[PDB]
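Below: the structure, in structure tokens.
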Amino acid sequence: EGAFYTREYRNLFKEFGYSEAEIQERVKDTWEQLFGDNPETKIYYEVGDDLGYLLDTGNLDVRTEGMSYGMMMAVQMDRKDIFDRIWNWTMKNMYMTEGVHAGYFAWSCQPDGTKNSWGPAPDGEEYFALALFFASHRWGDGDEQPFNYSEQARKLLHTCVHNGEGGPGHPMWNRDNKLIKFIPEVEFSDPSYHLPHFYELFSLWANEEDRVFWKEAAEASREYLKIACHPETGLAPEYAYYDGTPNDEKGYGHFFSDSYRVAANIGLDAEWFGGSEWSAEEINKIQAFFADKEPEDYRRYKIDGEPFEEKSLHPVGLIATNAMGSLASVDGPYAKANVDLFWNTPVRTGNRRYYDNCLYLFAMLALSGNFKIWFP
Ligand SMILES: O[C@@H]1[C@@H](O)[C@H](O)OC[C@H]1O
Ligand code: NI
């Protein structure tokens, strides 16, 4: 039974022989390297006395993906000051009050706050919402907006499901199949975007009129992942049609950057809401596929396993996600090897560190039993 029921979180590092002391030190060090004053590795930048943001070092922009990640990270680390700085920046510079996407958040902004687009990224919206629910539960709803956390979360999720009824907007979930979409105006998805465990919680805290829908979304996402992941390799494409097959129209139909998060999501869902036969077997397939492969040689692969000449742009993130997946198969034949590989992998430096490091800290929290559900 998941931690949702027991309220006890598995410390996989510890179960695999690591000392509690070293684990505690490592988790804190990972945090400082990302949010502290460590230019070579940090991804979080403070601005003034009330603003802050995560920088996509590789594209020199601020993404809701990063901001939502930063907020989730801050609440897990019980750092309201960081959470508030980031959320404040998001509402001030990313929240859109105009255009067909009003009510959502511009997916990419320049460091000075200027919007690069008026299009949103659904995976950011879903992270903002849960992060906000957790903030409300850990610290309580702030008196002045937009710090009225739970109200902002329910408000945002309302838009995500009902947008397009009272106007020209589009919902972020297809109302018929209950599946999250790549972006509001398309009818296809992105496997890494599916977070059944997040929806389960939304089915408890979102507006009551949508609680049934969210329970249905969680179930729909679990089924979706079964058809999206290759049956032999376990690899999922970055983009995929609702039918499950890859959408390679623009080159996103293979196993690359986006895809890595699938294994992490499966792991966290298993820890929160319980393991499943499918999840364990899925992780065993992915890890098995990488068992005879060296990090320095990780490539972009077709989901059937065929290798491209191109190397993985974020091999450290891949390592972190495969390790985090071990939560869905603690007795798997490669579980220990993956956790050890991650432990022996340093936080990344360079202009491509952003994505790797985000996946890195999430894996560190989850594997140490510190990526928890915060109840009212
Ligand atoms: O924003 C991320 C980008 O920084 C990385 O390079 O590829 C995956 C994206 O999600
Ligand atoms: Ni030590």
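Numbers in chain A track Swiss-Prot; the residues on display, in order, are 6-381.
The deposited model was determined using X-ray crystallography, 2.2 Å.
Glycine residues also receive a Cβ, built from the backbone N, Cα and C atoms like all the rest.
In the three-state DSSP assignment, the secondary structure recorded for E70 (mutagenesis position) is helix. The Cβ of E70 (mutagenesis position) has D61, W112, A126, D128, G129, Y132 as same-chain neighbours under 8 Å, each 6 or more residues away in sequence. Here the residue is the original one, while Swiss-Prot reports the published mutagenesis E70 to A with the comment Activity is 0.01% of wild type.
According to Swiss-Prot, the active site, proton donor annotation covers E70.
In the three-state DSSP classification, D128 (mutagenesis position) falls within a helix. According to Swiss-Prot, the experimentally introduced change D128 to A is described as follows: Activity is 0.4% of wild type.
Mutagenesis annotation in Swiss-Prot: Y198 to F, described as Has high levels of glycosynthase activity. Reduced hydrolase activity; the structure shown retains the original residue. Cβ neighbours of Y198 (mutagenesis position) (same chain, under 8 Å, six or more residues apart in sequence): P127, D128, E131, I185, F187.
Taking Cβ-Cβ distances under 8 Å and a sequence gap of 6 or more within the same chain, the neighbours of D263 (mutagenesis position) are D195, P196, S197, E243, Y244, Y257. Annotation of the published mutagenesis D263 to C or N in Swiss-Prot: Has high levels of glycosynthase activity. Reduced hydrolase activity; the original residue is retained in the structure shown.
Quoted from Swiss-Prot, the note attached to the mutagenesis of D263 to A states: Activity is 0.02% of wild type. Has glycosynthase activity.
For the mutagenesis experiment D263 to G, L, P, S, T or V, the note given by Swiss-Prot reads: Has glycosynthase activity. Under DSSP, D263 (mutagenesis position) is assigned to a helix (H, G or I) in the three-state scheme.
The active site, proton acceptor annotation in Swiss-Prot covers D263 and is backed by similarity to another entry.
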- What is the Cβ neighbour count of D128 (mutagenesis position) at a 10 Å cut-off, with all protein chains included? 24
